[PDB]
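So the structure is just underneath, and the comments pick up after that.
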Amino acid sequence: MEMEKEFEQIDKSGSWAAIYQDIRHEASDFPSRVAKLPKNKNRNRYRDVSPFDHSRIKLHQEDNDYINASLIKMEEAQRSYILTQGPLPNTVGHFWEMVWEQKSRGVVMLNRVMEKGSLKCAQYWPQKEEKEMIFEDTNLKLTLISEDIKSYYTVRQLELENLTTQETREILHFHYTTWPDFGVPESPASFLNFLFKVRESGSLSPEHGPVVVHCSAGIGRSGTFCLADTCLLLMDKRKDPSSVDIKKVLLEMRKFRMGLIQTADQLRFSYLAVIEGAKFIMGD
């Protein structure tokens, strides 16, 4: 069923909450035993959001290999993503260790450091060229190289140096700064524009490690980003683009991390974004 007609049908009947609860009921349940070990309590932002054991990213250290992060591997679309929580005061060094070890080119951030008057993640990158950051627990240095501030997003060039080997790499930081404190955006136009800027940079392409994408919990806005990207790519690749079923793609992604898409409003917004984005994919 053409999703655009499926959309109007759900909208006229006002059944978004019913559709969304069906997804919650059919979603995979896999163990997350490592996340729940007592030694990892201060490595998790939210008690009810954990990576599955089978898909979690492991840090390359013998001490404690745990970070709240998951590998989402989409086989037909030939795309992979790492979805993670916003870093905590005690995990900023782990976060940049993962970026280094997984050979990522880009980091995608979909929240502000403060929202609703509360801290949603640590200030984990430097704000001035001449004030670099050193992460002593993981032996990394991070420097701000340049910043481009636009109306709806900011893009930063960063240098990450492995102090053990003195290798350096350029990392691109894509920061969507205008998602509202409550609800979802009224139009998907600026979110889609942002997605295309990330694509254009090479950060989603197979010559690099998987992009790292996060919000506060790494499941809601973060799930909207990867769901929209994968659905648009499948519509490009298949003979019949109307065969792409966004609910089935979301359930496939939920095999790799729990809770992706947090509200019925986020589900509707994902539909809207794919419908409007396709009016470029096809050829317009």
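Note: Cβ is positioned from N, Cα and C throughout, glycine not excepted.
Recorded in Swiss-Prot as a mutagenesis result, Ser50 to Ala or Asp carries the remark: No phosphorylation. Within 10 Å of the C-beta of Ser50 (mutagenesis position) we count 22 further C-beta atoms, all protein chains included.
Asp181 (mutagenesis position) is surrounded by 9 other CB atoms, counting those within 10 A of its CB over all protein chains shown. In the three-state DSSP assignment, the secondary structure recorded for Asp181 (mutagenesis position) is coil. For the published mutagenesis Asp181 to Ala, Swiss-Prot gives the following note: Substrate-trapping mutant.
According to DSSP, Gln262 (substrate binding site) sits in a coil region rather than a helix or strand. Per Swiss-Prot, substrate binding site is recorded for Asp181, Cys215, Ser216, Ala217, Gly218, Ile219, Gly220, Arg221, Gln262.
For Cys215 (mutagenesis position), the same-chain residues lying six or more positions away in sequence with a CB closer than 8 A to its CB are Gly86, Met109, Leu110, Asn111, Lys120, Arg221, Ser222. The DSSP secondary structure for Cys215 (mutagenesis position) is coil. In Swiss-Prot, a published mutagenesis experiment is listed as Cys215 to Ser, annotated Catalytically inactive mutant; abolishes sulfhydration.
The active site, phosphocysteine intermediate feature in Swiss-Prot is assigned to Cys215.
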Grab the substrate binding residues from the record (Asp181, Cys215, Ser216, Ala217, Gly218, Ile219, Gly220, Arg221, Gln262) and give me their largest CA-CA distance in Å.
16
If you count Cβ atoms within 10 Å of the Cβ of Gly220 (substrate binding site), leaving out that atom itself, what do you get?
21
So if I draw a 10 Å sphere around the Cβ of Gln262 (substrate binding site), how many other Cβ atoms end up inside it?
18
